[PDB]
Structures are given as C-alpha cells and as structure tokens.
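The structure under discussion appears below in the form of structure tokens.
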Amino acid sequence: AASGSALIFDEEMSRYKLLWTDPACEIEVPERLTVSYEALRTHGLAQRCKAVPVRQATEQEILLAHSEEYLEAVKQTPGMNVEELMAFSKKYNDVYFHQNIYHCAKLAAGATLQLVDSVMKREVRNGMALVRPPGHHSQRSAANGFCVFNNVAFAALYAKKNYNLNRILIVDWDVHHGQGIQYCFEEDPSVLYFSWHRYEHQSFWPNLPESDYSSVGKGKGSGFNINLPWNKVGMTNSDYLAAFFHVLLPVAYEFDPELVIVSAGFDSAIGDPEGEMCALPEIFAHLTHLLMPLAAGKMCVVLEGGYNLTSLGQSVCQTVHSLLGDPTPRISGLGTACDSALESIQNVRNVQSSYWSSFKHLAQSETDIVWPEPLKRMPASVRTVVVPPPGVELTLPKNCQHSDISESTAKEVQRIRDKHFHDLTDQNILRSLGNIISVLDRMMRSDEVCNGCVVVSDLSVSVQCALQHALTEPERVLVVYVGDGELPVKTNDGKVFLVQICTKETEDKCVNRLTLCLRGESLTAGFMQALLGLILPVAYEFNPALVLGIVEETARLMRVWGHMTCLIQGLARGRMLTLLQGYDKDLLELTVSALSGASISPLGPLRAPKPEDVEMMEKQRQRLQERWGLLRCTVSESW
Ligand SMILES: COCC(O)(O)CCCCCNCCCN
Ligand SMILES: [K+]
Ligand SMILES: [K+]
Ligand SMILES: [Zn+2]
C-alpha cells in the first residue's frame, strides 16, 4: 500500500563549518549537502520525492544511544567562542565543533527519525535523508570522525521502542568502519550490523583491532556483527558485488529483517580522496536494488560520508533512482574479485560459519581522477505489459497495460511461419507469437515499455520466436527456465546463458549452462542460496541485454518466484520477458506484481537447506568459477 519515496533535507544543516586549520577535517565541507541536493534537482528526482520536513531529536531520544554527561557537554558548545571550540574538539579524535553544530546534530538525528516514522507508518515505501553531521562513528560518550550523534543507531533504537521490532538490518557501505554502531549493538541480536571498510591491516583510521573479521559480536549477540575489511585500496565493482553475493545477501535473507537502515557513505566510490576505491557510482544503484526485496521494501537511506563532490552527486542520484523504482544501469567489465578481497571474503565466511546456515557447510569435512558520466536513467511510460489468455479480464496496477497487433507485426509472424513451422495453423499459437514480437519491440527499441509477461500454450515454438527475435534486433540474452524438458535454446556462441530449474539432475558439460536440480520441504531455502550465490553472480558477469523467463505448466513451489524476478531486474536495465505456459491466476498476478516494481512479501522464517542441495550447488561453483570469476568466494590455488 506504500507509495513513493521520502527525501528529508534542510539547508540549515549546511550552516556549520570548520573554523581553524585541520588537515584531517577540512574535507568535511557544507558543500557536500549543497551539491547532493542540487544534483537531485538537476536530474528531476527531488521533485519526484515527498519532501518530509526535518525536526529536532528530543533529549529523551538522544539518550537512547548517548549518556547524559556527553549530551550536557555538547549542549554548551553553542555558547563557546572559537578558542573554546578548539579546546573542546581536541578532546576527541578527528572532529571539529561549531556554534551551530549542536543544532544541526539534533536536526540530523531528527531527520533520521522522521524518515523512520514515514516508512514505518506506510506513508512512503522507502526514503533517504541528506543529513549532516554524519553519525556512525559517534559513541555513547564521545564524538568521533566528524560525528556528534549516531544517527543510524538512533533509528534502530527508535524503531525498536515505538514499533516493537525484533529484527533490524543495518548496512554500512561507507568506506570507514562504523565502530559507534558496532559498540551500540555489540550484544544485541535484534540489530544485525554489516560493514565493509578500508582496513589495510589496521593501518587505516580508526585503526581498531575490533574492526577486523574476527569481531562477530558478544554474548547473546555473537554472529550478528559482520566486519569485512578491505586490506588494499582500489576495490572495484566486482569486489563490492562479491561482498554482497557471498556475504551480505545470504545472511540478510536468512535474517529476514523487518526494517533495513543504510549507513550510506559514498566515500567508497571512485575518486574519493579518503576511500581511494575504484567503484563507479552506478554500483550504488545495484547495492540499493539488491536490498529492496528485504522487509517489504521498508528501507531508510541515511547519508554518511562522501567527499569528492562530483562523485558524491552521481552516487546519490543512483541511490534515489533505484529507490524510486527506475531501471538499473548495466554494469560491464565484471569478473573475479581481487586476491585481497577474496581473502577477506574467505575469512569472514569462515568465522561466521558457526552462526549462519548459508556458511554452515564450511565447518566440516565433505562440505584528478576522471571517469565517464553515468547514462540517463528513465522509467518507462508504462513499466509492464500483460498478455493474459484470450478473454480474461484482470485488475492491474496503475503502471500496467494489456497487449492490438499491427499489420507490420502480423506480416512477420507469417514470414516466420512459412519458413519454420510451416505446418502450423493453430490460430491461438499464432496470436501469442504476435504478442511476443509486439512486446519485445516495445521493450528493446522504444523506451515506452520496460518489461512484460505473456501467457503461452506452446512452449518450444514460443521460446524459439522469443529468443531468435531478440538476437536480431541488435546482443546477449539470459534465459531462466523452470522446467524439466529440453528447449530449442543453443548455448553455442556465448550469446546465451541458460539457467534451468528442474527435478531430474542432468550432467551439464557446457560452461554456458547452469542446471539446478533441487531436491521438497526446504526447496525455498535452497533456491535462495542458489539465487544469491550462483545465479546472480553469473548473470551479472554475463551482462545480458534481455532476460527471458520460462515456466512450464507442470511447475508448485512459487514462494520464491517473486524474489527472483525482482532481483533479476538488475540485469538488462530491467528488460525481462516472462513466458508462462498455461494459465495460473496466482502465478500470473505474482509475476506482474514483481515486474511492476511493487514490494514483495518476506519469505518468513528461512530454514537450513538440505546437505544434498548445498553439495550440488558447490559442485556447480567448482565447475563454473574458472569461467565466471564472480562466483569465487575463496582465494585461488596457484600452481
Ligand atoms: C560517516 O562519517 C563519514 C566518514 O566515515 O567518512 C567519517 C570518517 C572521517 C575520519 C578520518 N580522518 C582522516 C584521517 C587523518 N587522521
Ligand atoms: K562501513
Ligand atoms: K549486533
Ligand atoms: Zn566514511
């Protein structure tokens, strides 16, 4: 029922600045807030967001994560002169105070709570708060790293008290380790904290031993703190996506959070002087997209770091673009993560193996810098086209339409019939192939339609016309097929990759085919492991121009189909055609709901998969990780 996205911002939070010479602090400028909001207005996305006003966090709310002594000390900063502000800033590590910073800190804290309230009251589906100062370094009785009050820690504690939440996921993709959040929920199993950060073997700020992968929590909360250290600079998009596919996402979907809060620091992007990483701003459009199936889309993005004004504006827009449901941009050049990233990923999975069932099999035997500008993201005129069987009226979302076949398309279906299948008069089939071409032409060519779903009766003839027609308009087509037969699909030229979900196991020889024969109780948990750990890594590296989904009528376990078509829309700018053999009102409504960008129901309590399933999946990884390096979650054995 939730509708749009909130953007909480106020110019007042940019009215404090550093007043003395401090080489460690001069990068935290008010222009980070000005450039970020001005970039959203330039791209027209600010106007597309509901501008929820900011408020001050009350004293009672600040004490949720801070002590009375620390709050009382900061409360007297508005009355201090410059010399007194210098002496107060020296008591903490890499932070400066201003006459207006206590005011702005309460606004940054209150703005975060306004976003949490808007999301939890179903007034919006998600949102972002462009706040300042940041927070994830702030501790109970100390300011730290430009942070006065821990904004994200407030949001989690605030959502727990006023909404009785049991599970909250915090994703910290800032380039620094948010040790203030880790200290706050160190013993709390209700708040799962994930953070990657530039570590360089503790040589990078804040130089903390507990910032390493070994800190998994304490007491009842052990296993709910996940640190992923970067021990070398220059981490690429492949490193960031390997962290998501092989660490964060398997844990997040098993956790099943009721609310997702993001410590969105963009100093992990290309060109930032503090992060020195090499990920392009478009990667944040996917980091946001891969998390939105969680918690029915209830996602609160809180601005943290980001100090390259050009890179910051681009990364903010890519985040809001995905939150508004705009199609995700294509990511090319993906491959294996570097050895340092694979070592970090390998170590985190090993330590966490005793806590999460996605890693449980790893525990015993028999297991001036310049970059190109991002392209223009644009939502289609109508996102989804639905073609039900002849004479079936349906209730469609406001951004959907039905199929009329023009005479230009009607002549093509004939030419296809007089050449191939020249003994085909089933006029019902001829209409479906006419629909397939009409929807595909509106997908690939004109920017009017994003994706679509077509109900078919013949499978071999329909998938042939769909696949062959897509390979001639321009390039690369990924095929996801849930059935047991054999389809006229040739994985010969490297232009097609086929993912097959069947019942009987088939010895696969081509490295362009991924066959998943999953055993029937835990078919939901096993499918999600294969989706996050196998299907998504190869699909992202393959980088298709169109996704072709096929479901035969014999196929049942449909609870996972909504998550697949939502996550798989990260490929091919969301251009996905789904062919459903036979009519199923529930399955058709599920496909159209997820294709349209609506939220998906959580999977609930995710159990543990069968050992025979994880064994089959790891044998597929061994067979394919040499060709598709993004599948790797360990360091390669050198000859
Ligand atoms: C969410 O806050 C944004 C941030 O994480 O980027 C803040 C950390 C800056 C602290 C680093 N000081 C420079 C090192 C010189 N000793
Ligand atoms: K982080
Ligand atoms: K925790
Ligand atoms: Zn940072």
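Every residue number used here counts from 1 along the chain in the order it is shown.
Including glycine, each Cβ sits where the backbone N, Cα and C put it.
Here Swiss-Prot flags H137 as active site, proton donor/acceptor, drawing on experimental evidence. Per Swiss-Prot, substrate binding site is recorded for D22, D94, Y307, and the stated evidence type is experimental evidence. The feature Zn(2+) binding site is assigned by Swiss-Prot to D174, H176, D267. According to Swiss-Prot, the mutagenesis experiment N93 to A carries the annotation: No effect on steady-state kinetic parameters. Experimental mutagenesis at this site is recorded by Swiss-Prot as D94 to A, annotated: No effect on steady-state kinetic parameters. Quoted from Swiss-Prot, the note attached to the mutagenesis of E274 to L states: Affects substrate specificity, diminishing N(8)-acetyl-spermidine deacetylase activity by 20-fold and enhancing acetyl-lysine deacetylase activity by about 100-fold.
Checking Cα-Cα distances from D22 (substrate binding site) against the recorded positions (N93, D94, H176, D267, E274) with a 10 Å cut-off leaves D94, in sequence order. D94 (mutagenesis position) sits 13 Å from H176 (Zn(2+) binding site), taking the CA atoms of both as reference points. Think of the gap as 3 residues with no coordinates, bounded by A555 and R556; the Cα atoms of those bounding residues are 5 Å apart.
Residues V175, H197, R198, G265, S268, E274, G275, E304, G305, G306 surround the recorded Zn(2+) site, their Cβ atoms falling within 8 Å of the Cβ centroid of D174, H176, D267, which are themselves excluded. For the recorded site, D94 (mutagenesis position), the DSSP three-state label reads coil. For the unresolved segment of 31 residues bounded by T367 and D368, the separation of the terminal Cα atoms comes to 47 Å. When the recorded positions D22, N93, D94, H137, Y307 are checked against ligand 4, none has a Cβ within less than 6 Å of one of its atoms. For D174 (Zn(2+) binding site), the same-chain residues lying six or more positions away in sequence with a CB closer than 8 A to its CB are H136, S195, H197, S263, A264, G265, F266, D267, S268, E304, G305. Residue pair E274 (mutagenesis position) / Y307 (substrate binding site) shows a Cα separation of 8 Å. Within the group of recorded positions (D22, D94, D267, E274), the Cβ with the highest number of other Cβ atoms inside 10 Å belongs to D267. Counting other CB atoms no more than 10 Å from each candidate's CB, the recorded positions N93, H176 peak at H176. The substrate site is defined by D22, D94, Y307, and by the 8 Å test on Cβ atoms against their centroid, the other residues of the chain that qualify are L18, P23, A24, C25, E26, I27, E28, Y96, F146.
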